[PDB]
Every structure is written in C-alpha cells, then in structure tokens.
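Novice: I'd like to ask you about the structure that follows.
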Amino acid sequence: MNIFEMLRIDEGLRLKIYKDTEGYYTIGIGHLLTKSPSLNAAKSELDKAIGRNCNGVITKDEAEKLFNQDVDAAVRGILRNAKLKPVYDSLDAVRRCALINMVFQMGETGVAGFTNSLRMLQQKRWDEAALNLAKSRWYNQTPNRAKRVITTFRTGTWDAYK
Ligand SMILES: [Cl-]
Ligand SMILES: [Cl-]
C-alpha cells in the first residue's frame, strides 16, 4: 500500500465537477477547485488548471496528473513548514503517510493548528494522540475517513485500509 493508493481510497475518482463533503467544487482525486458558489467560477478554475476548455469534464489521465501535483505539493509544504517538518522527520514510514493524508485534505494551515496532537505524535504517545485527534470538527464531519487516518497513526500499519 502506498500514499497514492491510500488517498485514492479516501477521496475517490470523479471525472465530472462535483461538490465535496463541504459543498465545494472539486474534480478528480480530491482536487479542490474553488470555495466560491459559482459553478462558473469552478469551470474557469478548471480550464486554468488543465490548460484546456473542459466544460467541467476531464480525463483519467488529467485527474492523475492533478493528483501527482497535489501529493507533491503536500509533501513539499510539510517539508517547508516549521511546525510540520519536525513531526514528519520524527515519524516512521506509515505514519508519515498519515500526516500527508491530513495535509492533502485540510491544507498545511489546518493541520498546523492541531498543536497538541502534533506534540503527542512527536513524543510517540500513539493512544493519546489518537484520542486527541478525534476531538475536532474534522472527525465530526468525515468520521469514517478520520478513523482510518487515526488508526494509521495509533498502530503504524495499513490495517484500516486493508
Ligand atoms: Cl470536539
Ligand atoms: Cl468519511
């Protein structure tokens, strides 16, 4: 199991513009287009993103290209982020994937705000960190996905995904 396979499981794949769990305009593999209510604002960002006239529809390849960029951006952001880098460096391979998973989902800014949880992960206090992460709007809104990531952190294995 790898990061791409993990996120493909959590985000799904859709070739037509759609609304995410939060109501925002998304396409492909969790690729957020805009927070704006307008489908037109979305369709424009989409053509900007692909470099063609899409009229809200893309190919598998295009969805994958976008997915490649996003995971990459997610990894570079963690590495560049002063609060995230140290946690990431302190972690094993599996748990590293889990942190990338949250960053792709909520952005660098959101994860960086989970101060207490980050501190417990860095300290390797698994169980405590798992209970703390569950106390968030994130877990309340997408419980099944949150549980999967959280177990990944608690255990250090791909069990939740297999
Ligand atoms: Cl809460
Ligand atoms: Cl969910």
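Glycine too: its Cβ is placed from the backbone N, Cα and C atoms.
Below are the features I grabbed from Swiss-Prot:
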type     : residues               : note
ACT_SITE : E11                    : active site, proton donor/acceptor
ACT_SITE : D20                    : active site, proton donor/acceptor
BINDING  : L32, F104, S117, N132  : substrate binding site
MUTAGEN  : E11 to N               : Loss of 84% of enzymatic activity
MUTAGEN  : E11 to Q               : Complete loss of activity
MUTAGEN  : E11 to A, F, H, M or N : Complete loss of enzymatic activity
MUTAGEN  : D20 to A, N, S or T    : Complete loss of enzymatic activity
MUTAGEN  : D20 to E or Q          : Loss of 99% of enzymatic activity
MUTAGEN  : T26 to E               : Complete loss of activity at neutral pH; covalently bound substrate
MUTAGEN  : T26 to H               : Facilitates transglycosylation more effectively than hydrolysis; covalently bound substrate
MUTAGEN  : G30 to F               : Almost complete loss of enzymatic activity. The enzyme is destabilized by 1.5 kcal/mol
MUTAGEN  : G30 to A               : Almost complete loss of enzymatic activity
MUTAGEN  : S117 to I              : 500-fold decrease in enzymatic activity
MUTAGEN  : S117 to F              : 10-fold decrease in enzymatic activity
MUTAGEN  : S117 to V              : 50-fold decrease in enzymatic activity
MUTAGEN  : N132 to M or F         : 2-fold decrease in enzymatic activity
MUTAGEN  : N132 to I              : 5-fold decrease in enzymatic activity
Novice: Tell me the Cβ neighbour count for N132 (mutagenesis position), meaning other Cβ atoms within 10 Å of its Cβ, over all protein chains shown.
Specialist: 19
Novice: Taking the Cβ of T26 (mutagenesis position) as reference, which residues of that chain separated by at least 6 in sequence fall under 8 Å from it?
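Specialist: In sequence order, the residues whose Cβ lies under 8 Å from that of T26 (mutagenesis position) (at least 6 apart) are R14, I17, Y18, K19, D20, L32, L33.
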Novice: Within 10 Å of the Cβ of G30 (mutagenesis position), how many other Cβ atoms are there?
Specialist: 19
Novice: In Å, rounded, how far does the Cα of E11 (mutagenesis position) sit from the Cα of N132 (mutagenesis position)?
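Specialist: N132 (mutagenesis position) has its Cα 23 Å from the Cα of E11 (mutagenesis position).
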Novice: Based on Cα coordinates, which of the following mutagenesis positions are within 10 Å of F104 (substrate binding site): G30, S117, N132?
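Specialist: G30, listed in sequence order.
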Novice: Could you check what DSSP calls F104 (substrate binding site) once collapsed to helix, strand or coil?
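Specialist: Helix, per DSSP.
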Novice: Rounded to the nearest Å, what's the C-alpha distance separating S117 (mutagenesis position) and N132 (mutagenesis position)? Just drop the number here, would you?
Specialist: 6
Novice: For the substrate binding site, please report the maximum Cα-Cα distance among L32, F104, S117, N132 in Å.
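Specialist: The substrate-binding residues span at most 27 Å between Cα atoms.
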